[PDB]
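Input: a single structure, listed below in structure tokens.
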Amino acid sequence: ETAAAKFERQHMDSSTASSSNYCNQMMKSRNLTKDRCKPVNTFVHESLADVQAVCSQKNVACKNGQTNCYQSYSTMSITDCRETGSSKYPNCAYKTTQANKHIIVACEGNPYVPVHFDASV
Ligand SMILES: Nc1ncnc2c1ncn2[C@@H]1O[C@H](C(=O)NS(=O)(=O)C[C@H]2[C@@H](O)[C@H](n3ccc(=O)[nH]c3=O)O[C@@H]2CO)[C@@H](O)[C@H]1O
């Protein structure tokens, strides 16, 4: 799996919504609960073209100190998945929360594409 492909699997769910069951099902189907319960994960509902375009938008500092992060000029429809208190592997359990926020992604490679989801603001 390429880094670009991993980003698409972990963070992209293009749709033009999310039920209380959404994260429980999506974290499983996208193979994010295979080894452990991933505590926090965000899905983005805008088009792949729109998210890829963020790599040419506002340059901002990455949480890790690198300079290859970019913030979206427009807000984007997203869903945050957060592990519940009662959640126990292999039965990982999640709270589903919809939001409309600017996203921050890290980009790499040629083509220069998103490889990491840094934050929403
Ligand atoms: N500039 C870079 N350029 C290139 N690569 C970079 C760069 N920076 C990191 N990586 C890489 O990413 C890898 C990854 O393991 N780091 S991770 O912070 O823990 C991933 C998290 C984050 O996606 C997720 N989260 C978080 C908030 C939110 O709203 N939504 C949401 O989904 O939760 C995860 C845990 O935080 C690491 O191996 C490192 O090499």
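Residue numbering for chain A follows Swiss-Prot; the residues present correspond to positions 28-43, 46-150, in that order.
Method reported for this entry: X-ray crystallography, 1.7 Å.
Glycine is treated like the rest: Cβ placed from N, Cα and C.
The number of other Cβ atoms within 10 Å of the Cβ belonging to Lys33 (substrate binding site), over all protein chains shown, comes to 12. Swiss-Prot lists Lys33, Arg36, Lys67, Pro68, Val69, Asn70, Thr71, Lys92, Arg111 with the feature substrate binding site.
Here the Cβ of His38 (mutagenesis position) has 19 other Cβ atoms within 10 Å, regardless of which shown protein chain they belong to. Listed in Swiss-Prot is the mutagenesis experiment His38 to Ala, annotated as follows: Loss of activity.
Taken from Swiss-Prot, the feature active site, proton acceptor covers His38.
Looking at Swiss-Prot, the entry for mutagenesis of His145 to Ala says: Loss of activity. Mapped onto three states, the DSSP output places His145 (mutagenesis position) in strand.
Contacts of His145 (mutagenesis position) defined by a Cβ separation under 8 A and a same-chain sequence distance of 6+ are given as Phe34, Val134, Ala135, in order along the sequence. According to Swiss-Prot, the feature active site, proton donor maps to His145.
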Practice task
In whole Å, note down how far the CA of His38 (mutagenesis position) lies from the CA of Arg111 (substrate binding site).
Solution key: 14
Exercise for the section: Check the binding-site residues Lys33, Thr71, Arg111 for any whose Cβ is under 6 angstroms from an atom of ligand 1, and report them in sequence order. Expected result: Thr71
Handout entry: Those residues of the chain, 6+ apart, with a Cβ under 8 Å from that of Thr71 (substrate binding site)
Key = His38, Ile107, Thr108, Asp109, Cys110, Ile132, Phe146, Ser149
Problem - Site extent for substrate, whole Å (max Cα pair distance, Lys33, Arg36, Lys67, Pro68, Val69, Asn70, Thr71, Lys92, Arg111) - result: 22
